[PDB]
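Trainee: Below: one structure in structure tokens.
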2 protein chains.
Amino acid sequence: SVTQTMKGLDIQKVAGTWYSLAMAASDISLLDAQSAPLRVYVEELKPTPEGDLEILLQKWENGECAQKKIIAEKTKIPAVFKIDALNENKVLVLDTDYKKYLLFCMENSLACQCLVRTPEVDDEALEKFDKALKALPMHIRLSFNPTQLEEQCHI
Amino acid sequence: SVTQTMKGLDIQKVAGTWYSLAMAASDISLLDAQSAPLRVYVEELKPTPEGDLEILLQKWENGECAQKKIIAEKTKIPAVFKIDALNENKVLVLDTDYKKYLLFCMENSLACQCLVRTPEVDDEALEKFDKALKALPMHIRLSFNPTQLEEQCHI
């Protein structure tokens, strides 16, 4: 499970543009294919006034790159959000400096991402990402180059 | 490119049973799918008397797990072998202790593996694997659990 949350998270400050620089998952099948279920590209985070988090992303679905808008509801823990599905799905913010990177996980089993503000490889962010994962039973990891980060569904 | 070879490699001593515990590649497409091109499961290494290396592996091809036998020809460098294809493909042995692990890469762009003798997670081997990769521009990494390592094509 995930025992890394961001202490003192200010959700309003994660607002705006992000790039899914790297992804990792507990199970290969969660990320292997273009259309793999947990292989979603974040576009924008929109905290609500009420402190919920609207997430704009892209998902490759039926041989094309589709826009998806989901809402993750706030909990009593600032760094933990709940998504509505057939399963009780949790979004955990592990760490962020707001201005460059944000690490998060979705768990039921588990997929995590390293988000960055700009379409650049941020070695410092990937370092924190790898450190946060050494805690977790991941079996697949992906990363994207600057050229892919500027394309729909990272093609 | 790969600037990690095993100094003093004794090819006769890599003979026998291996498990593709982890794989990494320069490009997501080389490993993403079951049928991805560089996603081959090593079964056995058979050095020839003449010092060539026969490799027995499995490849998921046309919705099933197929046996494949390839030969990599020795070069003047003990730790480097050449495979016959439309492209000049090179096998480089990075490191081995013969008794537990062997790391190798195939390059044209690049796929590497962490081989182990037994169907167990060897953290020491994965450590050496990650260290060897920090040199290389990998964008996908996979690992297999003991249950998968005992199945045809790691299903």
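The numbers used for chain A are those of Swiss-Prot, and the residues that appear cover 18-125, 132-178, in sequence.
Recorded method is X-ray crystallography, 2.0 Å.
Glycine is no exception: its Cβ is also placed from the backbone N, Cα and C atoms.
Pulled the feature table from Swiss-Prot, pasting it below:
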- A:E61 to Q: In variant D (VARIANT)
- A:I72 to L: In variant W (VARIANT)
- A:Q75 to H: In variant C; found only in the Jersey breed (VARIANT)
- A:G80 to D: In variant A (VARIANT)
- A:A134 to V: In variant A (VARIANT)
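I'm curious about the neighbourhood of these features; can you describe it?
Mentor: According to DSSP, A:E61 (variant position) sits within a strand segment.
Its own atom aside, the Cβ of A:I72 (variant position) has 20 Cβ atoms within 10 angstroms in the protein chains shown.
When secondary structure is read from DSSP and collapsed to three states, A:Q75 (variant position) falls in the strand class. Counting only same-chain residues at least 6 apart in sequence, those with a Cβ under 8 Å from the Cβ of A:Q75 (variant position) are A:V57, A:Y58, A:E60, A:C82, A:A83, A:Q84, A:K85, A:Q175, A:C176.
DSSP assigns A:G80 (variant position) to coil, not to a helix or a strand.
Neighbour count (other Cβ atoms within 10 Å of the Cβ, all protein chains): 23 for A:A134 (variant position).
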Trainee: Over all shown protein chains, what is the count of other CB atoms within 10 A of the CB belonging to A:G80 (variant position)?
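Mentor: A:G80 (variant position) is surrounded by 7 other Cβ atoms within 10 Å.
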Trainee: When a 10 Å sphere is centred on the Cβ of A:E61 (variant position), how many other Cβ atoms does it contain?
Mentor: 13
Trainee: For A:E61 (variant position), find which of the variant positions A:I72, A:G80, A:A134 come within 10 Å, Cα to Cα.
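Mentor: Matched variant positions: A:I72, sequence order.
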Trainee: With H, G and I counted as helix, E and B as strand and the rest as coil, say where DSSP puts A:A134 (variant position).
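Mentor: Its secondary structure by DSSP: strand.
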Trainee: I need the CA-to-CA distance for A:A134 (variant position) versus A:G80 (variant position), whole Å please.
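Mentor: Between the Cα atoms of A:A134 (variant position) and A:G80 (variant position), the distance comes to 22 Å.
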